[PDB]
Amino acid sequence: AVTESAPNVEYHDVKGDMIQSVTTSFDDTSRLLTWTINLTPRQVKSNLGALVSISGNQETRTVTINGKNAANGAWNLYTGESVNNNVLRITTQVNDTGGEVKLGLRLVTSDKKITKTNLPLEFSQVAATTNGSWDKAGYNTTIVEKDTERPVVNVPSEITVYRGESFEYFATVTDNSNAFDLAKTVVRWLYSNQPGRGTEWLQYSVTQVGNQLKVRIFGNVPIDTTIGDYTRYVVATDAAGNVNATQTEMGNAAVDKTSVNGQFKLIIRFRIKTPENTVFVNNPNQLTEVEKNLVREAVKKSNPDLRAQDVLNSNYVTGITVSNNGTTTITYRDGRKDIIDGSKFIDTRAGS
Ligand SMILES: [K+]
Ligand code: NA
């Protein structure tokens, strides 16, 4: 991008009679800065001289006067043609640090060739030296540092969602520049910029809050989706185009089974629903085998969406286990477990 503005005027000698306006143009890719100075000397004459000083974070690349390269004669002299509505353009390479950049000028016109020795630094000395128009001014502006640092995503290691339920999580994006490319900030699986096979219901949105992005990760999980886990990525881009994780890094991480910044495991779990009818037993803390089986059957009945394929080895008897004290362990097809206390649905028939 190119940014154009009018710099801060540090001083402009009120006896000066040349400078009308000064503008800057900065290319954020080349980091070249052009100072454009428009001149209307009262005495145009034949020769323009420009004594130029720049801050140490700049290095001069080009100086033109009236559209032609200036002859190169802390302060350096450049000379060229003198016309009305003359344009002096000083292009510098800004260093990677950027920051405050400064320009100082002492300008003259003359009918004679101009030399640095015979160049007046005050209005009162003009008549005996260059004997034409004169001006003196200083400017500054501020240039961003070159941003070579990637943005950082903060997202949980695991985002756990439940079949039949909605979810909402946030990832946060921070960058050293405090500026982003929202269009190139996404949540995706590895292969393409999409939510991914099996998780097509994964949604996201990107908002900027202050100096950070907030990436809302949300959706509605179907009752009929596969239980297990999926690797997904928050990929964020700063305003300079640096990304937290590149496509090639995502691919290496997928093969090596390592992590990149912004990676998360999306885990789809089952949400166990409690029996609506109390399971009556003799001693809720010392169940018989028949009572353990009543507990398993009640859990199956209240969870008709828990299919055999959803539990370990597609077997309800080994996938739903019930301890002596009525604790139910459900082990799913992915090896994940729920350990569920029976206190809220198992009761004694004594006193019922
Ligand atoms: K950055
Ligand atoms: Na933006």
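By Swiss-Prot numbering, chain A shows 246-318, 326-604, in order.
Yeah, the Cβs are placed from backbone N, Cα and C, and that goes for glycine too.
The following features are taken from Swiss-Prot:
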- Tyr443 to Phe: Strongly reduced interaction with GP1BA carbohydrate chains (MUTAGEN)
- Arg484 to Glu: Strongly reduced interaction with GP1BA carbohydrate chains. Strongly reduced platelet binding (MUTAGEN)
- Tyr485 to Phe: Strongly reduced interaction with GP1BA carbohydrate chains (MUTAGEN)
Where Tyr443 (mutagenesis position) sits in the secondary structure, as DSSP reduces it to three classes: coil
Direct Cα-Cα distance, rounded to whole Å, spanning the 7 residues left out between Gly318 and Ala326: 14
Mutagenesis positions listed as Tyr443, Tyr485, least Cβ neighbours within 10 Å: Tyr443
Same chain, 6+ residues apart, C-beta under 8 Å of the C-beta of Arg484 (mutagenesis position), given in sequence order: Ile411, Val439, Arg440, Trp441, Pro447, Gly448, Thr451, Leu454, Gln515, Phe516, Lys517, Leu518
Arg484 (mutagenesis position) - helix vs strand vs coil (DSSP): strand
